Amino acid sequence: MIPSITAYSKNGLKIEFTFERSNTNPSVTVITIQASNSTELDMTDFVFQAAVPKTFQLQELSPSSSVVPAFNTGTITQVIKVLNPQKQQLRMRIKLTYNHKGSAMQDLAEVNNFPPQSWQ
């Protein structure tokens, strides 16, 4: 197993990453992101966007929904794939955009805590 990580946790929004290695292409890591909301109000029109360094390639698949419900009653699930031919240490910048408590929210953050198994 590749251990899971918390990629982001701020303002009542948590994003967890779980990982599997592809059996089709060993250079690919499939990341499943799970976004959860511990506050009292839904986070709507939720968009996750990632960016990885030049020697990596990224494919973002469709999310399960655009709402992170209040009280943690479910999650948004989105799969993203990373192609890492050179086996460089995986690292990523994420951008999170959503509405909460009436307001437009947006945050950019770095994810520099990937487990070695996710890229070696």
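Going from the start of the chain as shown, residues are counted 1 onward.
This entry, so its header tells us, was determined using X-ray crystallography, 1.7 Å.
Each Cβ is built from the backbone N, Cα and C atoms, and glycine gets one as well.
Under its mutagenesis entries, Swiss-Prot includes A51 to D (Swiss-Prot position 753) with the note: Strongly reduces interaction with EPS15 and SYNRG. DSSP assigns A51 (mutagenesis position) to a strand. Under a cutoff of 8 A between CB atoms, and with a sequence separation of 6+ in the same chain, the neighbours of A51 (mutagenesis position) are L58, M92, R93, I94, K95.
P63 (mutagenesis position) falls within neither a helix nor a strand when secondary structure is assigned with DSSP, and so counts as coil. Quoting Swiss-Prot on the mutagenesis of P63 to N (Swiss-Prot position 765): Reduces interaction with EPS15 and SYNRG.
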